[PDB]
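Below is one structure, written out as structure tokens, with a few remarks after it.
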Amino acid sequence: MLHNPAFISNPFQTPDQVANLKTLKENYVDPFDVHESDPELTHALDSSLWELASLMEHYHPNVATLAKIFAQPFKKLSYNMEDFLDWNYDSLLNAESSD
Amino acid sequence: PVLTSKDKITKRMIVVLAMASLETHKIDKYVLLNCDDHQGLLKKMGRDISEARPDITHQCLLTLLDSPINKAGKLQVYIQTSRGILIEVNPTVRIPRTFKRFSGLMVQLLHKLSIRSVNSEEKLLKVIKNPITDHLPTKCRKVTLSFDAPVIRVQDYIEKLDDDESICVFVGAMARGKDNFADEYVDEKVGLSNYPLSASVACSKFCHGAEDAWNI
Amino acid sequence: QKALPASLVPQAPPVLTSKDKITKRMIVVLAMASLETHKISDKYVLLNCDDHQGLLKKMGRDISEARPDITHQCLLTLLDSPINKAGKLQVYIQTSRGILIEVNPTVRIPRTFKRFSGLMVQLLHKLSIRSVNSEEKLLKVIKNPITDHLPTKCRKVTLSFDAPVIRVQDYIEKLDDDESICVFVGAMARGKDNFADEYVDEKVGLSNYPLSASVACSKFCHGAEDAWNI
Amino acid sequence: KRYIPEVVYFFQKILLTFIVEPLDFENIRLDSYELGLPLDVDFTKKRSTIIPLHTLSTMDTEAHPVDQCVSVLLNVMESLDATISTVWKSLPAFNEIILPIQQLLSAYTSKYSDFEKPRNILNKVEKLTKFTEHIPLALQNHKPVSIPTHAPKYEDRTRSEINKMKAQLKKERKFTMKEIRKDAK
Amino acid sequence: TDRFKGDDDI
Amino acid sequence: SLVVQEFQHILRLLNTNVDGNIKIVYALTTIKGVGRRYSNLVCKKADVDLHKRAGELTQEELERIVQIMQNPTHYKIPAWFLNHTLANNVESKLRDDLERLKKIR
RNA sequence: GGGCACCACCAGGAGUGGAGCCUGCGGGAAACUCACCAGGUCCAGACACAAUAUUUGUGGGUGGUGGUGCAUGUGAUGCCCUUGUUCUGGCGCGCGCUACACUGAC
């Protein structure tokens, strides 16, 4: 659900495959349904993360880097959410200050 | 036939060795400013040590000169010095394959300011005033071979071009430098492979692909 | 329809020496290349064409032959080539004297001729050269013959001028799967293409026009990269 | 030219405040359900717009007319469409970004069917969605890394001096031994 | 690291 | 359909780093200084699974064995649990005297 | 014409030569000739507003005690380049043995 090689195009192939790529790029439709309560039946394996694309286009520096970490190649596996937890406006301002 | 700037119609390939490091010095006669021949003198002159390398120019020159499309007579070489000196290189000369005679040829070019044959019918190496557009033909497309641009298969690109729209390919022959030098001249930037290549192998790849699209 | 690969760290391709005798790859040899030693007397040196000619003459051989410039330039473009980034070829130098040289596909050839020659004489007397980190011997002089060093499933051709011409893209698409290729190039200044005609099968040509060994190597490299989509 | 999700949430909340006077949109958490706008709008172009003339509105807002709420509504409409054409058309999540906003303004049209600036907002919304392509992402693609390369190597004084002295000692002792042997024989 | 740059020097 | 779990890579203990997937014997060898029998005896002294991984051995038993390695003699432990000019003169003398020997002979 | 041979053919096998120990057998980074190289010391020291008896508080000028062809020294010349004072030092041959092979080690 993050990137699809059927939609990435290859320079090393035929007019046939380029035409077919264009046809499927036109005929694609996201089949995700959100009002569904059946979690196995929301077809969420067939979607992308446009939300994370915008999170890449965030405004703030710290959040922008924390989405470019999603864009960068998948290195590690540990992040210690117990550390990533305690944050809000007050602590954020403290850290930043120190017509 | 012989292709000159006095021809300005048909399909051809024109290469640009942009900001190629070529400096000379006066020791008592002249010596090329080769890096490894003397670095302390460069330390005195303040020009940085790893920036003046004319052997890379030699390698690119040998590659373009012995490419098969040169035997097809369909290219010509324009050198842009970092100090404002255009040099035209004709398609029918045998530049030396030895660095000693090559560097001597550079210093005598740099203080004779022209090179004609002793055959004396046409020139071999010319020193003409920049800009380059004075000799660049009419239907000319100017493309930088840059690493950051999206890559394109050479056969598709050469055939995607028209018939008489001739092609000029820009390569900065330096070791290192920021690649936004050619923008006030070039149409567009194209990549060629996923890897940091060399100037010589990039020019060879391009003339090989053009060879394939014109079936030499 | 089909899952993506599990890990997506773009890893380095597996580096290759001759000890792998299985993987399908490419090998280029430089035949009859001139890399000769001499002891001037208080310094050893590599024989060079231009500057020392009467001392070549007092030895008695031909200055028309003793020239390593083409070897150096061909080696430079080959070990610079993008298939050498993809890690799919290695270099064998078969000297004019007879020594086998395996050149690893991770070395960085010295760009200037003087540094290149100093390395070459150190190799030709010392037999092995280590990296700047000093755990891997990048240059390996090794034992004749070369086919007793090559991988098993190979085709062996020479690159000659008189041969009929083909498209190397056509040839590499004509090959089989595990069948590697082995192209012999003639890095001589001026000589007959009769060096390995008992070793290899057939002669091949890339144009009806004579080339250099360098641009022939570039032509073969780019036919390779187009045939293998790299 | 960046993006703010808090702004899109602001739009959600404030427009539901002007509709509530709930079941279609229970994902919202409104605040003061009352102060809506009943069906008495005259919607002429002579109505009060933004009038960015501040404290005269701010410290005296509490005595609400229909007119000041209509004004702050049309301020919201202008602000929305302005940042629409500034950022939100360009953003890649445009589609499900503007899904519930399209819901909101279509609800305004089904309520009143009278405004024309919301109506043209809906029209340009349809134009932008029919226009844009909405392909899935291709975030994870990398150029192949090359091989690690290296560099060639070519060209303790007291210890080496001890070495050379030891070689000289060995050579001299063996030589003198040979000499003594010969002369004695 | 090294990519069409040259060598080190002592 | 749910089950919950009760893993840490290369550790930094006493000025050097040690791997994280192999059994505690090989771990206590790659820790700088000490030996196999020492390892097996101190691990059965702290009563830790011999077979467990270095990815295993969580923080409490880790710091316990750190206490033991930092102060072993408090745990009934034995001591095997811790860890030119004349050349010039003789050369010059022999060479000189043999020189004179050659000369007289 | 015939016969022969690990000083030949053919098939292979094993050695000498890399490294260490050794009985034994022979025997010219930099500088056309009071330079460079390398070291360190002199300086890289206009003015405008306010005020003390030249310096301070506040604004700011910067390329030529330049090379330079060429034509009659005439050229607000075209390019290039600037970014000097001071003492010091420059063995060969050679047989044996030991290392280095999950062709395992305990």
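The numbers used for chain B are those of Swiss-Prot, and the residues that appear cover 29-55, 63-251, in sequence.
Just so it is clear, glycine is given a Cβ too, placed from its N, Cα and C backbone atoms.
Per Swiss-Prot, these features apply:
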- B:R88 to D: Loss of substrate rRNA binding. No effect on growth (MUTAGEN)
- B:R88 to A: Loss of substrate rRNA binding (MUTAGEN)
- B:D90 to G: Loses its exclusive nucleolar localization and mislocalizes to the cytoplasm (MUTAGEN)
- B:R129 to A: Loss of substrate rRNA binding (MUTAGEN)
- B:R132 to A: Loss of substrate rRNA binding (MUTAGEN)
- B:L180, B:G207, B:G212, B:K213, B:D214, B:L227, B:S228, B:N229, B:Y230, B:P231, B:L232: S-adenosyl-L-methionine binding site (BINDING)
- B:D214 to R: Almost complete loss of SAM binding. No effect on growth and ribosome biogenesis (MUTAGEN)
- B:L232 to S: Almost complete loss of SAM binding. No effect on growth and ribosome biogenesis (MUTAGEN)
- B:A237 to D: Almost complete loss of SAM binding. No effect on growth and ribosome biogenesis (MUTAGEN)
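For B:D90 (mutagenesis position), applying a Cβ distance below 8 Å and a minimum sequence separation of six or more within one chain yields B:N69, B:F134.
Using a Cβ-Cβ cut-off of under 8 Å to chain C, the recorded positions B:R132, B:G212, B:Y230, B:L232 reduce to B:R132, B:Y230, B:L232. Just so you know, the Cβ of B:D214 (mutagenesis position) picks up 18 other Cβ atoms within 10 Å once every protein chain is counted.
Those recorded positions from the list B:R129, B:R132, B:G212, B:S228, B:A237 that have a Cβ under 8 Å from chain E Cβ atoms: none. Secondary structure at B:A237 (mutagenesis position), taken from DSSP and collapsed to helix, strand or coil, is helix.
Cβ packing within 10 Å was compared across the mutagenesis positions B:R88, B:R129, B:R132, and the lowest neighbour count falls to B:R129. Close to B:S228 (S-adenosyl-L-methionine binding site), meaning Cα to Cα within 10 A, are the following mutagenesis positions out of B:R88, B:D214, B:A237: B:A237. B:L232 (mutagenesis position) is surrounded by 23 other CB atoms, counting those within 10 A of its CB over all protein chains shown. In the structure as shown, the Cβ atom of B:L180 (S-adenosyl-L-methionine binding site) sits within 10 Å of 23 other Cβ atoms. Closest to B:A237 (mutagenesis position) in space, going by CA atoms and restricting to the recorded positions B:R129, B:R132, B:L180, B:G212, B:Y230, is B:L180.
In this view, B:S228 (S-adenosyl-L-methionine binding site) is surrounded by 20 other Cβ atoms within 10 Å of its Cβ, with every protein chain counted. Separating the Cα atoms of B:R132 (mutagenesis position) and B:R88 (mutagenesis position) is a whole-number distance of 16 Å. Those recorded positions from the list B:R88, B:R129, B:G212, B:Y230 that have a Cβ under 8 Å from chain D Cβ atoms: B:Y230. Taken over all pairs of the listed S-adenosyl-L-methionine-binding residues (B:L180, B:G207, B:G212, B:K213, B:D214, B:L227, B:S228, B:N229, B:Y230, B:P231, B:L232), the Cα spread reaches a maximum of 19 Å, rounded to the nearest whole number. The shortest Cα-Cα distance from B:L232 (mutagenesis position) to any of the recorded positions (B:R88, B:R129, B:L180, B:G212, B:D214) is found for B:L180. According to DSSP, B:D90 (mutagenesis position) is assigned to a helical segment.
Comparing C-alpha positions, B:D214 (mutagenesis position) sits nearest to B:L180 among the recorded positions B:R88, B:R129, B:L180, B:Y230.
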